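**Q** Next up is a structure, given as structure tokens.
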Amino acid sequence: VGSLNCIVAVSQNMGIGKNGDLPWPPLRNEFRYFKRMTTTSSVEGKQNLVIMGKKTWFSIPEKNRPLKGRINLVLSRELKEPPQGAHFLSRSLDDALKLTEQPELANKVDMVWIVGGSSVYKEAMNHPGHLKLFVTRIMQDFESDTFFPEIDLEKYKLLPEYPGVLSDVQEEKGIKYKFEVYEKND
Ligand SMILES: NC(=O)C1=CN([C@@H]2O[C@H](COP(=O)(O)OP(=O)(O)OC[C@H]3O[C@@H](n4cnc5c(N)ncnc54)[C@@H](OP(=O)(O)O)[C@@H]3O)[C@@H](O)[C@H]2O)C=CC1
Ligand SMILES: COc1ccc(OCCCCC(=O)O)cc1Cc1cnc(N)nc1N
């Protein structure tokens, strides 16, 4: 199993969602970036694994579920089996990461991408180890009801650039945004 990563798009006020939807109007190229980053695997014969909470899973339009070309794992203690369309279910993040080491997945998974929501991001971000955060900064305030956890910049270094990630300002639907990559190792 390869690297562990979080990927998120976040407003200036740290918003990531409002009532199970994104706080801002759809940004087509931003979604294309998410798709490209989470799907693209460095290793031949492997796929990336996406880990998400239950509410995040059900926030994805049914047409886009499961995220194609990726192994889809849902976190829940209430569910008794993976949701329709999903591949795996784990009770905890630690359990999910342990599963990747089991003979059923260790040979199949390259990168692991945590794609939400708030509590899953928080635990990953505060757990010792090598972790990258791929953060799209939506450069406006948007009314939100769930939020990205604090990024401790003493720990998370903003990288000056990263291959495959544009460094300049993007704009769709009159909304400016930019792509960032953070890395810790503790
Ligand atoms: N802008 C962006 O980049 C992103 C935005 N979002 C949006 O943000 C909203 C935020 O979602 P949020 O409310 O945080 O919900 P989550 O997706 O984290 O789902 C919360 C639920 O997930 C299960 N869960 C979460 N963590 C764990 C864990 N460690 N172990 C076991 N089960 C877990 C649930 O199940 P249970 O009660 O069944 O045990 C818990 O009630 C989403 O609705 C989505 O629309 C989501 C991702 C990215
Ligand atoms: C839960 O995170 C997401 C999951 C899906 C999603 O839709 C993207 C459609 C792309 C098509 C595909 O991947 O096949 C959007 C999100 C939210 C999200 C958006 N942007 C970034 N940078 N990170 C996210 N987690």
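Chain A residue numbers are taken from Swiss-Prot; in order, the displayed residues are 2-187.
For this deposited structure, the header notes the method as X-ray crystallography, 1.5 Å.
Yeah, the Cβs are placed from backbone N, Cα and C, and that goes for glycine too.
Swiss-Prot lists these features:
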- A10, 16-22, 55-57, 77-79, 117-124: NADP(+) binding site (BINDING)
- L23 to F, W or Y: Decreases affinity for NADP and dihydrofolate over 10-fold (MUTAGEN)
- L23 to R: Strongly decreased affinity for methotrexate. Decreases catalytic rate constant 200-fold. Decreases affinity for NADP and dihydrofolate over 10-fold (MUTAGEN)
- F32 to R: Reduces catalytic rate 5-fold. Reduces affinity for dihydrofolate 9-fold; when associated with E-36 (MUTAGEN)
- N65 to F: Increases affinity for dihydrofolate about 3-fold. No effect on affinity for NADPH (MUTAGEN)
- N65 to S: Increases affinity for dihydrofolate about 15-fold. No effect on affinity for NADPH (MUTAGEN)
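Provide an account of the burial state, proximal residues and distances for the features listed.
**A** Under the three-state DSSP scheme, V121 (NADP(+) binding site) falls in the helix class. Less than 8 angstroms from the CB of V121 (NADP(+) binding site) sit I52, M53, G54, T57, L76, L94, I115, each of them six or more residues away in the same chain.
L23 (mutagenesis position) carries neither a helix nor a strand DSSP state and counts as coil. Its Cβ placed at the centre, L23 (mutagenesis position) has 19 other Cβ atoms within 10 Å.
The local packing around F32 (mutagenesis position), expressed as other Cβ atoms within 10 Å of its Cβ over all shown chains, amounts to 14.
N65 (mutagenesis position) carries a helical DSSP state (H, G or I).
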**Q** Less than 6 Å between Cβ and the nearest atom of ligand 2 is the rule; apply it to the recorded positions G18, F32, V121.
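**A** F32, by Cβ distance under 6 Å.
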**Q** Near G118 (NADP(+) binding site), which residues of its own chain have a C-beta under 8 A away, given they sit six or more steps off in sequence?
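**A** The answer is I17, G18, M53, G54, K56, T57, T147.
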